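Down below is the structure, laid out as structure tokens.
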Amino acid sequence: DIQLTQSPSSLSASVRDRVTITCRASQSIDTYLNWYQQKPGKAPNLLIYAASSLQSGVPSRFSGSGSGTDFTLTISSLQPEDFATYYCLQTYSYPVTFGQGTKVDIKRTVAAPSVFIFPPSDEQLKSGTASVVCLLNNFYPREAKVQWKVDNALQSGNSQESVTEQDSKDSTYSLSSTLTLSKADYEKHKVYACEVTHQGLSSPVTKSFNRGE
Amino acid sequence: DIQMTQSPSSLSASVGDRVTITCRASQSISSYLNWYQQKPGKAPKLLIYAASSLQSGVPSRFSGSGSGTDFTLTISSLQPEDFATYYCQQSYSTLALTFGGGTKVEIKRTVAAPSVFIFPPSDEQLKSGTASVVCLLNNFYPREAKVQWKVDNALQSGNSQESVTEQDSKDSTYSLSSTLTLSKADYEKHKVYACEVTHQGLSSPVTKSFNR
Amino acid sequence: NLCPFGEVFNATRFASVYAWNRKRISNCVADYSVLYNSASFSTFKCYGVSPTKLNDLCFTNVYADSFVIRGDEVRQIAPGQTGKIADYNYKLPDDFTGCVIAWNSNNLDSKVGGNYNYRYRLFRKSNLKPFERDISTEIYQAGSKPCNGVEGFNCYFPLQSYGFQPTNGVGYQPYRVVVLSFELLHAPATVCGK
Amino acid sequence: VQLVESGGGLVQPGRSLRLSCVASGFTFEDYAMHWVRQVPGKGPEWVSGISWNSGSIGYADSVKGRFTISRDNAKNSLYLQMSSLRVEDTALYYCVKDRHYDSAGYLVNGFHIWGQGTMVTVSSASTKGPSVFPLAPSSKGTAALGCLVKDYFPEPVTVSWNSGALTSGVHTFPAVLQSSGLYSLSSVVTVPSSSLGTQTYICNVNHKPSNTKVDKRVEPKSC
Amino acid sequence: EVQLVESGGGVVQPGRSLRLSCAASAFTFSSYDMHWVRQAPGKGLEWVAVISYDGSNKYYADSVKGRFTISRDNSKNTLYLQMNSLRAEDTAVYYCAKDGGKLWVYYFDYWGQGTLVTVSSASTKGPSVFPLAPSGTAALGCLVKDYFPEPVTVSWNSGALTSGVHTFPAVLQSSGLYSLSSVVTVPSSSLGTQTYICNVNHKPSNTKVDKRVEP
């Protein structure tokens, strides 16, 4: 009922940088706002309570400020272990509502993905279903679009995507998209391609194959 | 706070008399009550602590008694150096220590009528813009005396200041001076300037006045 | 070992004044100097004993009473006081020996929608005796007709909520109070200051 | 100091589950208690909370009327009765200790201690083993190949390469919940092109919920 | 034999600050609690603050809390009172008092001579002396008006005329200054033959005025 909007939704900064995250409430909430740090696969840890009060054991490089509707979370000097998603949480009224979160990532240089395509096996085609897979290997930033083309027809509502967590070494991401069709629907078409658009690509890269070659 | 009320506020006794001063408390203070003597222009000195314990070096003619809300200090035989103001102070509320109003023990002499003199403002003062009318009560006893300013039979309230001297070393009498201060514009607005004196030694109120 | 004063002052919540909590402190060494200079206190008044002298005295038992009232009522937590709190909720004797400590708890005990969890006894036929704790919720009979446990005309619930909101004046804000009582029996003492 | 959840598991949609939380290491009566859930791969959603003396109870709009929170102070326990479980309710449910005692407007109200969470999986179907199909390296310096683990339930699966001898360049992606209620997952690896005719590449798929193990050899497709 | 000597008193404008001292002697200063007690002009005694023997605990009266600060230096055997944000209500003679220490409660057994603190914005102005001419003996005197601050010494015939003189305590009029009256009763026969001159001296302003008094 009270909406919390964080900006940005994703952030890229290097170690020693000053990180500032914004959280805006749809209506005045006084100082009733908390900040949480959540690493993936872990419970959210409280960082700031009462808008600006530091939680016990939280490093002083974290600090919060603001009152009313506009608030800011600040990491004075970014650290390697501070990669996580940061949520703001209003405790002014019920229901308890969270922000959408700001994923803080350690900045790397822009990196282009390597694209591979795989046809469905003869073994699966006898099973009645055909699955075409597309691979995006080692790219940065995470924002990347995968477009499925079946005989140059854009496929929506029959494919699903999955993105890896950012690699701890080269700080890149990886994505896999899977196009699913029945055997009868598969033998109806020939060309299967996947188009990839990314910041590290001056133009979209497309990998394709022809059925039965 | 705990209010300490002493009775009487003033008493008159001669050397050798037995003087008893009363000190009442707004609430029970057990036995935490102290007595202090203060000479004019001097630091207070402790006489009794814990209601009844005599301080070291204080003459045994001083003694205290009482508990709860009512307390008494007693000087069995008043001496010439004992004429001073006596304060009681409660110590039950250790972080809100409060004193009594004080009881000034004075020298009883025979009743003396005051000599009343009035002085108009000098010519050297009227040119500055202020006019002060002065009334004098000279050598009277006791101290209780009322000075009422009447300007054209109108009682002047909120416009005079009083001052009383200490007891004279010769005749043990008091002296009072009242100064009525008004601007020059208020001065030529009226005609009659009088000073009314009420005192125990006067069978009727005496008034000394002059015409401008 | 040390006396647990931190468990009373630093408790995450406090009791309502009608159901005031009491902590009996015995067989321990008390550090009063660190306790009294820990947090900032808006009210600090001692009776019958100095707060700097406690480090030298010994007592059979020390009682730490704690509760929550509003700002205008802290003055009632004192010997010889009268009022709704002093008569019907928490009463100190006229010869009380100890200290009463209070601090503003608006950040802890006030709610946006109002904190109605803190209560106080509003109706009682007779006054509480010193150190009396009445937690009864019996319907108060204000007239000649019996109530029989049913609220109505001349039949009032004896407890009343405070309703703490952080924007209220300081007189209406919640204040946490701690009353330290120092009992001296003719028995071997167990609490000495150090 | 700990919060231990139990009661989660597999449940069919429209049925009910009762979650429990055993608290220790602190005064359970001294703090409000809350339930927060997190769908795999998504953010957090607060579910329900309770004051302490049952003086205040709240629910998220998406669960109000269907969930009932309660606490047994004598047993240091928090409960969540989840009647009529929709699929949108599938998530890991965290038992969480609140900083103070209000569930509305305390500046201090926070989620200071979190349990490990119990998993509530709401979906149709029972256990099914996955099929493993090769993602063969194509002909068109470094080449990539992989394996597809399709149509299994419930989670999870694990995939290795060359029995663990091949780890550099391996990416295994989180699984997606298909519309059929079954999961699917992929794993890939990049290798030098010069070894595609001399080095054999085999993926090792393991789906314990169905006792399925499959060793698929991934060869370049012959014309 | 217990001595306490104060210093640091004087004039101060409202809102300013002033620091007082209290040097102790001939007793164990680092073992007794110490007090400050003030006394307004013509009023009673008011306890101000207390400090422990070691100076770790400090307690103040509500009239000065959050405004005054008590402190002590056991190496110098001195007691301090930092008075900030001084109002007109603080105008009083300030005493330091040693704690008796024989009870569970506080009580003062020895007092210092005291130092005056006058809170007022009025500049040190010289007095204006005006005569009082007489109209069965007679009386005459002088009017020392409009001077700041206390005190002023008034004598007659350079101290030769002692009997019959009455100098009254000063009064603080609404103009922030002081007014004082001094009279003397003389026989009416030596009026034009005996000349009367009042000697007024104001050390704070360095003003000495001699004025003749004739009917």
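Chain C is numbered as in Swiss-Prot; shown residues: 334-527, in order.
Method reported for this entry: X-ray crystallography, 3.6 Å.
Each Cβ is built from the backbone N, Cα and C atoms, and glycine gets one as well.
Taking all protein chains in view, 8 other C-beta atoms sit within 10 angstroms of the C-beta of C:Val483 (mutagenesis position). Listed in Swiss-Prot as a mutagenesis experiment, C:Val483 to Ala is described as follows: Increased resistance to neutralizing antibodies.
Taking the Cβ of C:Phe490 (mutagenesis position) as reference, residues of its chain lying under 8 Å away and at least six apart in sequence are, in sequence order, C:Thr470, C:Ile472, C:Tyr473, C:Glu484. In Swiss-Prot, a published mutagenesis experiment is listed as C:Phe490 to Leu, annotated Increased resistance to neutralizing antibodies and human covalescent sera neutralization.
While the structure shown retains the original residue, Swiss-Prot records the mutagenesis experiment C:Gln493 to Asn with this note: Reduced host ACE2-binding affinity in vitro. Neighbour count (other Cβ atoms within 10 Å of the Cβ, all protein chains): 15 for C:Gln493 (mutagenesis position). Under the three-state DSSP scheme, C:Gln493 (mutagenesis position) falls in the strand class.
Among the mutagenesis experiments that Swiss-Prot reports, C:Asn501 to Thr is described with the note: Reduced host ACE2-binding affinity in vitro. Cβ environment of C:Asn501 (mutagenesis position): C:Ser443 lie under 8 Å away, each six or more residues apart in the same chain.
Among the natural variants in Swiss-Prot, C:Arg346 to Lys has the note: In strain: Mu/B.1.621. The residue drawn here is the original one. Within the same chain, residues at least six positions away from C:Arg346 (variant position) with a Cβ under 8 Å of its Cβ are C:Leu441, C:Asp442.
All protein chains included, C:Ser371 (variant position) registers 12 other Cβ atoms within 10 Å of its own Cβ. Swiss-Prot gives this note for the natural variant C:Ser371 to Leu: In strain: Omicron/BA.1.
C:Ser373 to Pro appears in Swiss-Prot as a known natural variant, with the remark: In strain: Omicron/BA.1, Omicron/BA.2, Omicron/BA.2.12.1, Omicron/BA.2.75, Omicron/BA.4, Omicron/BA.5, Omicron/BQ.1.1, Omicron/XBB.1.5, Omicron/EG.5.1. Using a 10 Å radius centred on the Cβ of C:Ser373 (variant position) and all shown protein chains, the other Cβ atoms total 8.
Among the natural variants in Swiss-Prot, C:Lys417 to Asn has the note: In strain: Beta/B.1.351, Omicron/BA.1, Omicron/BA.2, Omicron/BA.2.12.1, Omicron/BA.2.75, Omicron/BA.4, Omicron/BA.5, Omicron/BQ.1.1, Omicron/XBB.1.5, Omicron/EG.5.1; May enhance affinity to human ACE2 receptor. The residue drawn here is the original one. A helical conformation is recorded for C:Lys417 (variant position) in the three-state DSSP classification.
For C:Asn440 (variant position), applying a Cβ distance below 8 Å and a minimum sequence separation of six or more within one chain yields C:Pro499. Under DSSP, C:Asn440 (variant position) is assigned to a helix (H, G or I) in the three-state scheme. One entry in Swiss-Prot concerns the natural variant C:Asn440 to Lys. Its note says: In strain: Omicron/BA.1, Omicron/BA.2, Omicron/BA.2.12.1, Omicron/BA.2.75, Omicron/BA.4, Omicron/BA.5, Omicron/BQ.1.1, Omicron/XBB.1.5, Omicron/EG.5.1.
One natural variant named in Swiss-Prot is C:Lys444 to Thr, and its note says In strain: Omicron/BQ.1.1. When Cβ atoms from all protein chains are considered, those within 10 Å of C:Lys444 (variant position) total 21, not counting its own.
For C:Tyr453 (variant position), the number of other Cβ atoms no farther than 10 Å from its own Cβ, over all displayed protein chains, is 23. According to Swiss-Prot, the naturally occurring change C:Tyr453 to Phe is described as follows: In strain: B.1.1.298.
DSSP gives C:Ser477 (variant position) a coil state; it is part of no helix or strand. Listed in sequence order, the same-chain residues six or more apart from C:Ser477 (variant position) with CB atoms under 8 A from its CB number zero; the list is none. Recorded in Swiss-Prot as a natural variant, C:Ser477 to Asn carries the remark: In strain: 20A.EU2, Iota/B.1.526, Omicron/BA.1, Omicron/BA.2, Omicron/BA.2.12.1, Omicron/BA.2.75, Omicron/BA.4, Omicron/BA.5, Omicron/BQ.1.1, Omicron/XBB.1.5, Omicron/EG.5.1.
What Swiss-Prot notes for the natural variant C:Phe486 to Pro is this: In strain: Omicron/XBB.1.5, Omicron/EG.5.1. Secondary structure from DSSP puts C:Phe486 (variant position) in coil. The C-beta environment of C:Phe486 (variant position), restricted to residues of the same chain at least 6 apart in sequence and closer than 8 Å, consists of C:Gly476.
One natural variant catalogued in Swiss-Prot, C:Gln493 to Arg, is accompanied by this note: In strain: Omicron/BA.1, Omicron/BA.2, Omicron/BA.2.12.1.
Checked against C:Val483 (mutagenesis position) by C-alpha proximity, the recorded positions C:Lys417, C:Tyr453, C:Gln493 yield C:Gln493 as the nearest.
Under a cutoff of 8 A between CB atoms, and with a sequence separation of 6+ in the same chain, the neighbours of C:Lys417 (variant position) are C:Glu406, C:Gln409, C:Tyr453, C:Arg454, C:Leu455. For chain D, the nearby recorded positions by a Cβ gap under 8 A, listed in sequence order, are C:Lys444, drawn from C:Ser371, C:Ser373, C:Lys444, C:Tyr453, C:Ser477, C:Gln493. The two recorded residues, C:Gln493 (mutagenesis position) and C:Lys444 (variant position), have Cα atoms 17 Å apart. Classification of C:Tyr453 (variant position) by DSSP places it within a strand.
Of the recorded residues, C:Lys444 (variant position) and C:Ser371 (variant position) place their C-alpha atoms 26 Å from one another.
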